[PDB]
Amino acid sequence: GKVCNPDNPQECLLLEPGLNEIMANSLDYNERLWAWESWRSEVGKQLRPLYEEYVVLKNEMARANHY
Amino acid sequence: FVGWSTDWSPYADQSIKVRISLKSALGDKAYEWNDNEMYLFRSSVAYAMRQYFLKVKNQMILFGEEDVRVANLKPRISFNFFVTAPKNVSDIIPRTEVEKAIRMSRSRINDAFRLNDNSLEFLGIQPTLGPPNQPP
Amino acid sequence: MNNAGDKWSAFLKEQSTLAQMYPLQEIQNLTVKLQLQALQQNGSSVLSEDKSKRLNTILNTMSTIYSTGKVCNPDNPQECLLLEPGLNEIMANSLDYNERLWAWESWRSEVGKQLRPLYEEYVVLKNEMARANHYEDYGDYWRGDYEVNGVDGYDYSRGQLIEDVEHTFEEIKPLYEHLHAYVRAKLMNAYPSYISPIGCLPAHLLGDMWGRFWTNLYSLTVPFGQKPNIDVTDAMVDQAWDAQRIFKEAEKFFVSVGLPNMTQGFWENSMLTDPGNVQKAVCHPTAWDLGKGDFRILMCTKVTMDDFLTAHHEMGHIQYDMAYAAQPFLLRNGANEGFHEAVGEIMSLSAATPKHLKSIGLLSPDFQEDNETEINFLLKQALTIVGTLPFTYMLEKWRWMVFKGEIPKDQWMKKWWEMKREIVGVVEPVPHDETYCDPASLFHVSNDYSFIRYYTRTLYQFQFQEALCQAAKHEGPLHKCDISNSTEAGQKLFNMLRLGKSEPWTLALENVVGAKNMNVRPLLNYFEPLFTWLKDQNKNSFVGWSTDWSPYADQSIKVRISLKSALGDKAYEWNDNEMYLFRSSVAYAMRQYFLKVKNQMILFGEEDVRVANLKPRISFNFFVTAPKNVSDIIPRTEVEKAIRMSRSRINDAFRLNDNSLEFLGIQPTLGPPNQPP
Ligand SMILES: *[C@@H]1O[C@H](CO)[C@@H](O[C@@H]2O[C@H](CO)[C@@H](O[C@@H]3O[C@H](CO)[C@@H](O)[C@H](O)[C@@H]3O)[C@H](O)[C@H]2NC(C)=O)[C@H](O)[C@H]1NC(C)=O
Ligand SMILES: *[C@@H]1O[C@H](CO)[C@@H](O[C@@H]2O[C@H](CO)[C@@H](O[C@@H]3O[C@H](CO)[C@@H](O)[C@H](O)[C@@H]3O)[C@H](O)[C@H]2NC(C)=O)[C@H](O)[C@H]1NC(C)=O
Ligand SMILES: *[C@@H]1O[C@H](CO)[C@@H](O[C@@H]2O[C@H](CO)[C@@H](O)[C@H](O)[C@H]2NC(C)=O)[C@H](O)[C@H]1NC(C)=O
Ligand SMILES: *[C@@H]1O[C@H](CO)[C@@H](O)[C@H](O)[C@H]1NC(C)=O
Ligand SMILES: *[C@@H]1O[C@H](CO)[C@@H](O)[C@H](O)[C@H]1NC(C)=O
Ligand SMILES: *[C@@H]1O[C@H](CO)[C@@H](O)[C@H](O)[C@H]1NC(C)=O
Ligand SMILES: *[C@@H]1O[C@H](CO)[C@@H](O)[C@H](O)[C@H]1NC(C)=O
Ligand SMILES: *[C@H]1O[C@H](CO)[C@@H](O)[C@H](O)[C@H]1NC(C)=O
Ligand SMILES: *[C@H]1O[C@H](CO)[C@@H](O)[C@H](O)[C@H]1NC(C)=O
Ligand SMILES: [Zn+2]
């Protein structure tokens, strides 16, 4: 997953480097809020339908396995 | 104060509450308020913000339908919306400017949904009926 | 390198400041006058500190944006593509209309929009700098490279360049029309139902991102695919031609015309072979004139015909550099920006002839060339040479009109695509408003490089070649001409090569072609055998193009709005916000139709309703695409049904009633008249 600064969209940040440093070191409310919202709007939206299908399939498998 | 309350939110200070009564204004032939209607309402709000920022402050700000954030949606069609910067999430337009924008272009929003100032209440924006003209 | 460049720049600028003590009005020596002119140009130093810093910042930002631009596939946004790798391969190899269209639109919507305001500021700052440097605009400063004064006959005003370019292009246009017609006819067989035989070519189907070159289209437009092209790479491999004897053969070819031998240190200091992974080095073939008789060539040469031609080109470059060694340092350059590349390229053009290959031994002596092979070779050359002339001329004309201010800032794309339709014959696949900055997406536009150099260089070389074929006494076709073993042609070429910049470029031209100005007649003489074949081939096809047809015109719905008639007074102005509201209403109507009829949840947006041909009447054409699939356009029938379903909401949104909001194809129903019992 990559999040890119709106001021400079040419630069983008992964999660393990950079973004974690931003969330664990920066004292700026604006920067931390941007990182939080960008990660949860650029990766969560892509994981929503996949997670729905995963939930349905896992439920079917568990019910088939007598759970 | 030990503890916390489940009502306060950081965006609650700059939120404008909208309550819509379609059935009372239209009686029958009243459309359902699905997600498409919410998208249209957000687009209308963004258009009103653009108009205010262009015709008052002379600034060209490219608002969008994703810049009008909506929360606390209810079956009453009663929610809280607030407008952020076009690409700066940390920047939220102060409620005074949003109220002025809505007052400037409330007629267009009212006509977009065929509502008249009573079924589209912004809870802080009080419309003016108009002065009564008198005989000579 | 950084330290050396900074020291050189500081020395150059301090010498420029010192040189102002000698005004040009009292200088009588021509060479001294022009050397002072070289050392007296202020450049960006004439601007204030803040303006100069802003100009440098915006230039660097545009360069970085172009270099590191990324486009990501909507299906898998986690993968993204740069421009040099991947995207160029997609545009030069893929045969899918959808994929090429996606690449084109994604690159021009993810990088042009970022380069629009930067390019505007760059235009303003460059105009201010040029006006401060006593030029009418930046375009005049660019054209000043060809300026010649005080020669009594050879004088060439800056404004004369525009006339010379337009008059020349008027003669190229007849050939380009037939070439375009043939290319369109051949492309209709590869992309059926997407190209109209009467209309123009779509922008993305030109075998390149911008359509500057048509070389990659040669695979789809080969005249005679059954006859193979002339390739001697296998012959080189069989004869074991390493990257050491090809340069020897090129040196022998250069000597055969009388040019001097290579320097002793040239072979020692060269890098004719790639140093492998042990030593990292660039692989762009370049020529270096370090000075004091130091000439070197850098190239990761392999065993290929393309490498052979590139080696000949680089040897031509270094020969030209050696020619003006005796000239002063300020004169160690070509006559202008177009002479050097033309001199380099004529050698490659001559060496590629089958006669030269047969003579050198690469081509078997028992090989008789057929006219079909000549047609194939001429068409391959044409797709590279004649393909770029209209695009180069159109781009330079657009830049000149932008800098001169003839094009308003709110009319850049509207005029750019109008020029491209009526000059290049290329129609955009999707409409672009003033937000896009498509011309800035090109390498030479964002990075502040003059583009007219690629135009005149196309002409000059031919004017050289024809001249070099007159001294060599060649009676056959121009494309079969070879200058080997022609001492007279070599002497004629050297007479101009030794001049360098010491003389006006017009005088240099007169020493070779016998004329003072550029002429395109040699180009037509070169391409005549292909021109006749193309004219014979287009007996049935409609030669030319129309500037009205567009790929999106079939699925477009036309809207005409009359606010004043419906509202009289108290009528709002139709600015961009109203257009945004209309697009949002259309998207909402499309959502409603797709939800309440087909039961499909499609998340349309205001950017999926593309609008074109906006007019003061408030009359435009709109069409709705897929939510994230540009190549997918909703058929007009479904859009009409959607509008009919929810026309009342759109009418009420603008306070119009079915007469001031006309969709030109959607006829409203007044309602049946009820009758008494
Ligand atoms: C997005 O909007 C926020 C506002 O909600 C912007 O934050 C503002 O940024 C400016 C520029 O740094 C700040 O001004 C500076 O404030 C510091 C505070 O000590 C001061 O020392 C500096 O001299 C300067 O005045 C401003 O205070 C700040 N406002 C808030 C409320 O944080 C933010 O920059 C915007 N982001 C983008 C990308 O435009
Ligand atoms: C965006 O929309 C376009 C349609 O405008 C989609 O193109 C369509 O893609 C499908 C899937 O490959 C094609 O079906 C295939 O066609 C080939 C043609 O030979 C056939 O051999 C296959 O068996 C299969 O039926 C379809 O023809 C094609 N339609 C057009 C007009 O090109 C495109 O896939 C969409 N893009 C995305 C990312 O959804
Ligand atoms: C213009 O100046 C050049 C440069 O001096 C003159 O060319 C010769 O340059 C060499 C080396 O600089 C001198 O030793 C010669 O005396 C210069 N003149 C000649 C005739 O060789 C050039 O002659 C000058 N031209 C005019 C018209 O003054
Ligand atoms: C360059 O700038 C200087 C002052 O900075 C000025 O005197 C001069 O006229 C300008 N032009 C040239 C050609 O030197
Ligand atoms: C040029 O040099 C090569 C060897 O470096 C030599 O064989 C050749 O004869 C020279 N050319 C002439 C014209 O002497
Ligand atoms: C080549 O010459 C033959 C012989 O007349 C002719 O039939 C053929 O059409 C020619 N082809 C081209 C491409 O000129
Ligand atoms: C040129 O001269 C060389 C040297 O005699 C000879 O081998 C060659 O056949 C001549 N012709 C060409 C086209 O190179
Ligand atoms: C009520 O008054 C306000 C300002 O006093 C005005 O903007 C508004 O249009 C009025 N409403 C009417 C006349 O219906
Ligand atoms: C006209 O007729 C069409 C279908 O016949 C209907 O959808 C439309 O609402 C009618 N318009 C009126 C009654 O104003
Ligand atoms: Zn070159």
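By Swiss-Prot numbering, chain C shows 62-738, in order.
Method of determination (from the header): electron microscopy, 3.5 Å.
Cβ coordinates come from backbone N, Cα and C, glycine included.
Record note (Swiss-Prot), mutagenesis C:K68 to D: Slightly inhibits interaction with SARS-CoV spike glycoprotein. The unchanged residue is displayed. Under the three-state DSSP scheme, C:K68 (mutagenesis position) falls in the helix class.
For the mutagenesis result C:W69 to V, the note given in Swiss-Prot is Increases slightly the interaction with RBD domain of SARS-CoV-2 spike protein. Sequence-distant neighbours of C:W69 (mutagenesis position) (same chain, 6+ residues apart, CB-CB distance under 8 A): none.
In this chain, no residue six or more apart from C:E75 (mutagenesis position) has a CB-CB distance below 8 Å. Here the residue is the original one, but Swiss-Prot notes a mutagenesis experiment at this spot, C:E75 to K: Increases slightly the interaction with RBD domain of SARS-CoV-2 spike protein.
Taking the Cβ of C:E110 (mutagenesis position) as reference, no residue of its chain lies under 8 Å away while being at least six apart in sequence. Quoting Swiss-Prot on the mutagenesis of C:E110 to P: No effect on interaction with SARS-CoV spike glycoprotein.
While the structure shown retains the original residue, Swiss-Prot records the mutagenesis experiment C:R273 to Q with this note: Complete loss of enzyme activity. Does not affect amino acid transport activity of SLC6A19. Note: C:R273 (mutagenesis position) has non-local neighbours C:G448, C:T449, C:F452, C:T453, C:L503, i.e. same-chain residues 6+ apart with C-beta under 8 A of its own C-beta.
The substrate binding site annotation in Swiss-Prot covers C:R273, C:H345, C:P346, C:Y515. With a 10 A radius on its CB, C:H345 (mutagenesis position) counts 8 other CB atoms from all the protein chains.
In Swiss-Prot, a mutagenesis experiment is listed as C:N330 to Y, annotated with the note Increases slightly the interaction with RBD domain of SARS-CoV-2 spike protein. In sACE2.v2.2; increases interaction with RBD domain of SARS-CoV-2 spike protein; when associated with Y-27 and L-386. A helical conformation is recorded for C:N330 (mutagenesis position) in the three-state DSSP classification.
Experimental mutagenesis is annotated in Swiss-Prot for C:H345 to A, with the remark: Complete loss of enzyme activity.
C:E402 (Zn(2+) binding site) carries a helical DSSP state (H, G or I). Residues annotated as Zn(2+) binding site in Swiss-Prot, with experimental evidence given as evidence: C:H374, C:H378, C:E402.
The C-beta environment of C:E375 (active site, proton acceptor), restricted to residues of the same chain at least 6 apart in sequence and closer than 8 Å, consists of C:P346, C:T347, C:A348, C:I358, C:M360, C:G405. DSSP assigns C:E375 (active site, proton acceptor) to a helix. Among the features that Swiss-Prot reports, active site, proton acceptor is placed at C:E375.
Taking the Cβ of C:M383 (mutagenesis position) as reference, residues of its chain lying under 8 Å away and at least six apart in sequence are, in sequence order, C:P321, C:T324, C:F356. Quoted from Swiss-Prot, the note attached to the mutagenesis of C:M383 to A states: Slightly inhibits interaction with SARS-CoV spike glycoprotein.
Spatially close to C:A386 (mutagenesis position) yet at least six residues away along the chain are C:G354, C:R393, judged by Cβ distances under 8 angstroms. Annotation note: C:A386 (mutagenesis position) sits in a coil segment as assigned by DSSP. What Swiss-Prot says about the mutagenesis result for C:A386 to L is this: Increases slightly the interaction with RBD domain of SARS-CoV-2 spike protein. In sACE2.v2.2; increases interaction with RBD domain of SARS-CoV-2 spike protein; when associated with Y-27 and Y-330.
Annotation for C:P389 (mutagenesis position): spatial neighbours C:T92, C:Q96, criterion Cβ-Cβ under 8 Å with sequence separation of six or more. Quoted from Swiss-Prot, the note on the mutagenesis of C:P389 to D is: Increases very slightly the interaction with RBD domain of SARS-CoV-2 spike protein.
Among the sequence features in Swiss-Prot, the mutagenesis site C:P389 to A is noted as follows: Slightly inhibits interaction with SARS-CoV spike glycoprotein.
Among the mutagenesis results in Swiss-Prot, C:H505 to A has the note: Complete loss of enzyme activity. The residue drawn here is the original one. C:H505 (mutagenesis position) has a Cβ environment of 17 other Cβ atoms inside 10 Å.
Annotated active site, proton donor per Swiss-Prot: C:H505, in sequence order, evidence recorded as sequence analysis.
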Taking 10 A as the limit, how many CB atoms besides its own sit near the CB of C:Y515 (substrate binding site)?
21
Using CB under 6 Å from any atom of ligand 7, narrow the recorded positions C:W69, C:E375, C:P389, C:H505, C:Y515 to the ones that qualify.
none
How far apart, in Å, are the two Cα atoms that lie farthest from each other among C:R273, C:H345, C:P346, C:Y515, the residues recorded as binding substrate?
21
At a 10 Å cut-off from the C-beta of C:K68 (mutagenesis position), count the other C-beta atoms across all protein chains.
10
Should any of the recorded positions C:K68, C:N330, C:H345, C:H374, C:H378, C:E402 have a Cα within 10 Å of the Cα of C:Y515 (substrate binding site), which are they?
C:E402
Beyond the site residues C:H374, C:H378, C:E402: chain residues whose C-beta lies within 8 Å of the centroid, for Zn(2+):
C:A348, C:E375, C:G377, C:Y381, C:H401, C:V404, C:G405, C:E406, C:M408, C:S409
Would you mind checking how many other C-beta atoms are within 10 angstroms of the C-beta on C:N330 (mutagenesis position)?
14
Cα distance (Å, whole number) from C:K68 (mutagenesis position) to C:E402 (Zn(2+) binding site):
29
